[PDB]
Amino acid sequence: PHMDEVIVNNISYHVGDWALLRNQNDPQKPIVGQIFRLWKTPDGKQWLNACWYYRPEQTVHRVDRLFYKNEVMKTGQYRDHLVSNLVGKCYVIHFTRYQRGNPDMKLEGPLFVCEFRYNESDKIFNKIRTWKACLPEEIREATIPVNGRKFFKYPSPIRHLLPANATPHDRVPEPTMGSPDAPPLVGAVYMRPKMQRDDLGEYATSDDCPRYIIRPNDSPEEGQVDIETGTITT
Amino acid sequence: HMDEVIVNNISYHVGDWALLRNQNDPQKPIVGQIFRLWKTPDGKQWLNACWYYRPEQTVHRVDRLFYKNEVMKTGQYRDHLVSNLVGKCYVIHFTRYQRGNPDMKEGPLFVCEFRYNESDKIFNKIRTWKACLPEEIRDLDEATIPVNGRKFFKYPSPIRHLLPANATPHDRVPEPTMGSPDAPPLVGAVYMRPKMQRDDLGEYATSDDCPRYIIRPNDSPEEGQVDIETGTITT
Ligand SMILES: [Cl-]
Ligand SMILES: [Cl-]
Ligand SMILES: [Cl-]
Ligand SMILES: [Cl-]
Ligand SMILES: [Cl-]
């Protein structure tokens, strides 16, 4: 609670900003996060606190779970970093909002989409339906409407990590830890029975899937696909 | 991002000296000074205090002397839940307490002369006291009431009884033992060293010399007024 701004490599950061931080577990895949607090310590160094958002490969989940192209999940981790950890800006958008249009902004980096909060303790994904309560209180934006947008969802990036002797009644596995001051080195996958009803299109094995979701190999043959965001309009 | 914190109907502000619950000893609180306060997304209120050790919590020569209520400054800037605050206190700078008294009224009176190196176990006399404070009050001037002819009783180490039975003047500096990591050491250690002839700060009981403003154990003067709580004597 000292500073309203910090500058790193000729770039400003403020509380509320979406930014990337150095990951000690993978120097090429940065931690995606949002700054909640800035300050200076007695020694002159500048510090910040960001709520960590995990990439799919960093979570523990069923092997059949599908993700959006650039999906991230919010955690209960709020961590302190030397501002010299910042490696650039990005932008995380709430899926419900992104369903209806694009952010009216000039993104200064990669765009990530979030639909779920991740319960690190019980390994449980929960749809966030009140984005506002997730943000720092001192920031609680326009949107460019798009006609009928759909989302390609893709299989787990760590689906190849299912144990050879897995069963649908296995205990939920633990993530693998690397550096203590970093996101999990790698999550883990496990097996469960199919389901009939699937309101949010979470799993590839479910009988039902929402109409705005295109599951792998469904392969439509009409519309315009945005390779980068894996979105499609028609 | 907070201005003040109210615990048990007591207001705490940055730059304040206070007592924090010590998980190694519920009746011997951590002495600290509040460097900053803030609220986390969940609403809990936090603070960052610079820890100050008591003698029993440090590693030092078995013949080291200490003032009554002496504390040392450390490099430990720790975060606490403000619920940890158990009371106010005040830490005064030896050189100041040497000339007189603080001109104010909210708890136990400690004095600090030395800062403590946790890596090499070195005590270094503090000459620039303002540099140890939070930036916000670093240049704030305080009132001191002059007291002529004040001397200090020094006291033998409270953990002298922990000297190994086979100690020598050339044994390596020992390590403290840690209890809770969310707390200062459960207890420090003592070791032996050859004594010195010149000792300006009156640090050791075996030194030939001792400055005039210090009175070592057994060296009792048969005149003057003694304040029991602080071990100060005048006239
Ligand atoms: Cl899952
Ligand atoms: Cl760091
Ligand atoms: Cl595609
Ligand atoms: Cl010593
Ligand atoms: Cl705590």
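Easy rule for this one: first residue shown is 1, then count along the chain.
For this deposited structure, the header notes the method as X-ray crystallography, 2.4 Å.
Positions of Cβ are set from backbone N, Cα and C atoms, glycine also.
The Cβ neighbour count for B:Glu70 (mutagenesis position), using a 10 Å radius over every protein chain in view, is 22. The secondary structure of B:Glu70 (mutagenesis position), as reduced to three states from DSSP, is extended strand. Record note (Swiss-Prot), mutagenesis B:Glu70 to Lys (Swiss-Prot position 468): In dpm3; defective in plasmid maintenance. The unchanged residue is displayed.
Less than 8 angstroms from the CB of B:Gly202 (mutagenesis position) sit B:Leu65, B:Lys154, B:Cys210, B:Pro211, B:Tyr213, B:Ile214, B:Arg216, each of them six or more residues away in the same chain. For B:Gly202 to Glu (Swiss-Prot position 601), Swiss-Prot lists a mutagenesis experiment annotated as follows: In dpm18; defective in plasmid maintenance.
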